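To start, the structure under review is shown below, and the notes come after it.
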Amino acid sequence: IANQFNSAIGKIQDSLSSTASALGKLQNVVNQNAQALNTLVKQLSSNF
Amino acid sequence: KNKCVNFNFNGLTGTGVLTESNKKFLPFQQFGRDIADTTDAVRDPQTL
């Protein structure tokens, strides 16, 4: 059991270091707030 | 320099400090703008 537990945390260290697609839920939070503030400052160039 | 004031460079009116520029520029460019469509650099009509 202790050999399967120590080899299971080692498989998380290579999956988190190879690709960055596992944190897709946290990336959509920052990208949505950066898109809302960029659209607000771009509407000052309009004439209305 | 070193004081934020209201400048009038042939109609380009704003309010902010005037520091020296340290980027590349063109001899046929009068002003520079950012993504937010605000004036970032001002050409001097008299001096270079």
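Just so it is clear, chain B uses Swiss-Prot numbers, and the residues here are 535-582, in order.
Recorded method for this deposit: electron microscopy, 3.4 Å.
Cβ atoms are placed via backbone N, Cα and C, with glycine included.
Here the Cβ of B:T547 (variant position) has 10 other Cβ atoms within 10 Å, regardless of which shown protein chain they belong to. B:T547 to K appears in Swiss-Prot as a natural variant; the accompanying note says: In strain: Omicron/BA.1.
The number of other Cβ atoms within 10 Å of the Cβ belonging to B:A570 (variant position), over all protein chains shown, comes to 12. Swiss-Prot lists B:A570 to D among its natural variants, and the accompanying note reads: In strain: Alpha/B.1.1.7.
B:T547 (variant position) and B:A570 (variant position) are 17 Å apart (CA-CA, integer value).
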